[PDB]
Amino acid sequence: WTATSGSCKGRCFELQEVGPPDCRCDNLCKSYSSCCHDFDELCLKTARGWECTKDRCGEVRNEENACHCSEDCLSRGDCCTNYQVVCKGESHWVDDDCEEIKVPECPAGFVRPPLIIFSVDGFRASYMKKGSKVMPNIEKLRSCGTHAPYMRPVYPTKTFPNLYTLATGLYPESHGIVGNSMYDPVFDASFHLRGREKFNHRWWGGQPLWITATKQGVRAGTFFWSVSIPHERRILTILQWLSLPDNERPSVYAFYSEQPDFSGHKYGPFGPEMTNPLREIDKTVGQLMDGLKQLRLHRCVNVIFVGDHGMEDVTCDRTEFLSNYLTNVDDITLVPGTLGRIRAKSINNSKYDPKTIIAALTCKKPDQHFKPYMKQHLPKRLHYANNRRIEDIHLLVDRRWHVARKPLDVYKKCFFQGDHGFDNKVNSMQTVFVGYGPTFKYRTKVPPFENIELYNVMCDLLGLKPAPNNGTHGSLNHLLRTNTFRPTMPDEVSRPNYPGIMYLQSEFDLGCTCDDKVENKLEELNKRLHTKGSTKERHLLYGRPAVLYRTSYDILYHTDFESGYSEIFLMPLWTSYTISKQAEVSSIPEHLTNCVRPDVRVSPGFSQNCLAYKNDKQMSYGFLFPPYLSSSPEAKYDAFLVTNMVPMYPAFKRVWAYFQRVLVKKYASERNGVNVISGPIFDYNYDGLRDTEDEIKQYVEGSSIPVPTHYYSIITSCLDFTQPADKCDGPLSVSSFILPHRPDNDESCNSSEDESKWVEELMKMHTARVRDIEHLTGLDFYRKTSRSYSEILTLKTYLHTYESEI
Ligand SMILES: *[C@@H]1O[C@H](CO)[C@@H](O[C@@H]2O[C@H](CO)[C@@H](O[C@@H]3O[C@H](CO[C@H]4O[C@H](CO)[C@@H](O)[C@H](O[C@H]5O[C@H](CO)[C@@H](O)[C@H](O)[C@@H]5O[C@H]5O[C@H](CO)[C@@H](O)[C@H](O)[C@@H]5O)[C@@H]4O)[C@@H](O)[C@H](O[C@H]4O[C@H](CO)[C@@H](O)[C@H](O)[C@@H]4O[C@H]4O[C@H](CO)[C@@H](O)[C@H](O)[C@@H]4O)[C@@H]3O)[C@H](O)[C@H]2NC(C)=O)[C@H](O)[C@H]1NC(C)=O
Ligand SMILES: Cn1c(CC(=O)N(Cc2ccccc2)c2ccccc2)n[nH]c1=O
Ligand SMILES: Cn1c(CC(=O)N(Cc2ccccc2)c2ccccc2)n[nH]c1=O
Ligand SMILES: [Ca+2]
Ligand SMILES: [Cl-]
Ligand SMILES: [K+]
Ligand code: NA
Ligand SMILES: [Zn+2]
């Protein structure tokens, strides 16, 4: 109930919310059925339309009109956006040549350039090029301001998860909005687009930009606009707010458009019907910019034009049904669509088995258009696991497809030709970014980046201190003419030990054997120098990674590779090596097949042992620096040290061996040398963060040797490939991956074939940013380069996606 019989007289779109049962006039009142009786009459005028016409010029102010052409309108802040063009002989903003904005050009009393967020739903990246003929205002913004070829949304590439990530800089797993449809088990509540449940604050974690601004004394317009409020009224409300007195005027504003997403669903992304919505959005941009020019704010305001996600061709006849795979299809609940999420229909059943459900969904049809995963097995780059609202079973759906439970749900719940929500690396899901204003650069193209990074930039743009978030502050400094934020390298917490030869062979009882007993002062001073780090300039190209937590570890030097060896985890945290274009692949000599040698630098008690691997019938081992790449027969014995060994499932050894034996050489060959840093990752609670020792759930049997959940590698070369990796004078190029360490290869439906038909495809799926590896290991890479830190941060957030050109 609300006593909704007061007045909006003079309070249309008020900035502070009055609490019911006193009637409201803010743009949420509709949504609460709490507007005053006269809200529509006063606050939603429509008479005479949105544009001034010649005969309206200098009219008598008639307060009934939607907007004004009278003489006093500029001062009242409520002209139609084309007033000065039609009545004062001015030009439209879009017709003016663009001129660099070196400094903010703001009216007196403006303490800072305002920020206007212009967000567009379903605005696919390729609309920028493909609809450019019909979007001249947006095209001016793009080409005169700062723009990226595309911006990467978060997964799932749904509307609420993406708008709320833009507002907070958090992954959906952290902010809580994990889909457009959710069930929380602790709430026993369901969140959907339809309904009032979504209005409860309990769903929305993190700290959104409007709250960050308010707490630090920067005033915000409202971000939400009622569906029925026309775009023209939204623009005019923003322009009015910008005319308010200094102490009342907000500094941050948002506009939101339901287009082109609304039409995209009906007609597909490139439907003939799509041209008009794009014309309409452009016209709205034109109105804002003309309105700004009228108030002399068009060289004062920073404007962000930003989409939440793209749109893909999706039809009913491209639906996979779970009823075609499962016999017990009525015992499950599916969140359906462009992603699947499965849980038990009832938790008062103990005969429900996620493993048999997964088994029944794995590689069952030759052309299967989805793949099941336990959520902790999803590619780490999606950061989609660490929330109770995300079901244990997940289905990644092929682009262009849907998954549904039964056929009845598709004809009793074709409508659509477009949808979105797929893996965020998919081209059709990419969206847009343009920054225009005094704080952004002039006519600048920047590389594609992730939408998680913008919260930090918007905080910079408003002199705010960002709440803790998943952006890497400084990674987008290159978008900005002038920067609030100067990033600094985090301090190393643990410094290394540099052990020398301290143990005799016979002190070890590791159950290891090696055929190494075959014997010169030339090649003896030489091997000493190798163990003291003479070749370290070659294998450690960007300085040793810094360890950012308290621990105990040793640097180990070798001819071919250097490592940071953890005495706590009994294996390296990182192993670093350079393979030049010229370098040769050899095989492991027959006599050295089962060779594992004690490391006389490292005590028996801080070593692994071969016996545990013998007793453990599931678990074998591999090496971080590959024997296959040893520079000499003599150097190869180094690769067999117990300190280079790591636990590996035989199924995973197939993946690993193929990478070390075939792929490193190929990359070296294509990229003109590569530097490789490889190591273990432990993330048993799937939160994307390095596990402490007391979190490890699995050990090689009868030992203290912890089993990694994943193995990473970071592969760096010179961006200018005419220079070799080991002699690069400019920017770097990197690709990385975090491979799940799995006892089977069920993920790859083709794994019975040769490694050359499936392994690379799997690695591509599990591509990662260096930054994801930093979170997962507590290491910090690229500490010693010739490059600026902002550029390095940008490098660390790069993701190699393996998609073709947008
Ligand atoms: C992406 O960026 C984000 C943001 O920076 C990173 O997430 C942070 O990670 C931190 C480490 O995991 C985490 O810090 C913990 O916070 C606990 C208190 O948190 C509350 O307050 C904050 C601040 O206002 C708030 O953000 C939190 O909000 C969460 O919960 C609400 C409601 O439940 C949600 O609405 C909201 O979405 C958010 O949920 C998300 O985070 C939680 C974890 O907090 C997840 O579980 C959810 O699934 C969801 O993802 C909270 O309201 C604090 O109590 C913790 O302290 C414990 O651990 C430390 C270790 O140092 C120890 O010293 C303490 O004593 C304490 O231990 C005690 O509790 C243990 C477990 O209960 C128990 O075993 C012990 O016996 C002790 O009693 C801890 O400091 C921080 O909260 C989040 N922030 C957010 C927003 O998620 C994220 O890591 C980044 N991602 C990547 C990949 O880098
Ligand atoms: C709720 N909420 C939100 C989200 C929000 O503010 N709105 C605006 C809103 C506020 C109140 C009622 C309706 C919409 C919203 C709500 C649902 C769907 C889409 C946006 N963020 N923090 C918080 O706590
Ligand atoms: C969605 N939506 C909005 C826009 C909106 O509410 N938010 C706030 C919001 C908060 C939480 C979820 C979604 C939006 C927004 C606006 C611009 C950029 C980012 C977010 N207006 N009408 C509508 O229907
Ligand atoms: Ca963890
Ligand atoms: Cl969803
Ligand atoms: K074994
Ligand atoms: Na398989
Ligand atoms: Zn949509």
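Residues 51-463, 468-573, 576-591, 617-887, in that order, are what chain A shows, numbered as in Swiss-Prot.
For all residues, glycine too, the Cβ spot is worked out from N, Cα and C.
Features reported for this protein in Swiss-Prot:
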BINDING   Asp171, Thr209, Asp358, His359  Zn(2+) 1 binding site
BINDING   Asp311, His315, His474  Zn(2+) 2 binding site
BINDING   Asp764, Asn766, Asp768, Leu770, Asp772  Ca(2+) binding site
DOMAIN    98-142  domain 'SMB 2'
MUTAGEN   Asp171 to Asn  Abolishes lysophospholipase D activity
MUTAGEN   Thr209 to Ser  15% of wild-type lysophospholipase D activity
MUTAGEN   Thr209 to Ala  Abolishes lysophospholipase D activity
MUTAGEN   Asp311 to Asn  Abolishes lysophospholipase D activity
MUTAGEN   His315 to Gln  20% of wild-type lysophospholipase D activity
MUTAGEN   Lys430 to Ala  Impaired secretion. No effect on lysophospholipase activity
Spatially, which candidate from the binding-site residues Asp358, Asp768, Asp772 is nearest to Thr209 (mutagenesis position), comparing Cα atoms?
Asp358
Residues sitting near the domain 'SMB 2' (98-142): Cβ under 8 Å, six or more positions beyond its termini, same chain?
282-283, 285-286, 289-290, 292-294, 336-338, 340-341, 343-345
From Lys463 to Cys468, where 4 residues lack coordinates, the CA-CA distance in Å:
12
List, in residue order, those recorded positions out of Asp311, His315, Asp764, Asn766, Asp768, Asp772 with a Cβ under 6 Å from any atom belonging to ligand 4.
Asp764, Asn766, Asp768, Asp772
Using a 10 Å radius around its CB, how many other CB atoms surround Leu770 (Ca(2+) binding site)?
14
Sequence gap of 6 or more, C-beta under 8 Å: which same-chain residues meet both conditions with respect to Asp768 (Ca(2+) binding site)?
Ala435, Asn436
Show which residues of the chain containing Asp358 (Zn(2+) 1 binding site), separated from it by at least 6 in sequence, have their CB under 8 Å from its CB.
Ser169, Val170, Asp171, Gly172, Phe173, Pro203, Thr209, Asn212, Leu213, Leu216, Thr485, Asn505
For the stretch where 2 residues weren't modelled, take the C-alpha of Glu573 and of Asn576 and tell me their separation in angstrom, rounded to whole.
9
Any of the recorded positions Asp311, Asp768, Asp772 with a C-beta atom under 6 A from ligand 8? Give them in order, or none.
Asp311
Between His474 (Zn(2+) 2 binding site) and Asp772 (Ca(2+) binding site), what C-alpha distance do you get in Å?
34
Find, for the listed recorded positions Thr209, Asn766, the residue with the lowest Cβ contact count at a 10 Å cut-off, counting only other Cβ atoms.
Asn766
In whole Å, how far does the CA atom of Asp764 (Ca(2+) binding site) lie from that of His359 (Zn(2+) 1 binding site)?
29
Zn(2+) 2 site shell beyond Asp311, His315, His474, criterion: Cβ within 8 Å of Cβ centroid:
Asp171, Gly172, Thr209, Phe312, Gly314, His359, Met361, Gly472, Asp473
Other residues with Cβ within 8 Å of the Cβ centroid of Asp171, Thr209, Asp358, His359 at the Zn(2+) 1 site?
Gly172, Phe173, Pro203, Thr207, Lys208, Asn212, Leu213, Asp311, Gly357, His474, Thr485
Could you tell me which three-state DSSP class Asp171 (mutagenesis position) falls into?
strand
Cα of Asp772 (Ca(2+) binding site) to Cα of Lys430 (mutagenesis position): how many Å, rounded?
15
Closest of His359, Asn766, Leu770 to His315 (mutagenesis position), Cα positions, binding-site residues only:
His359
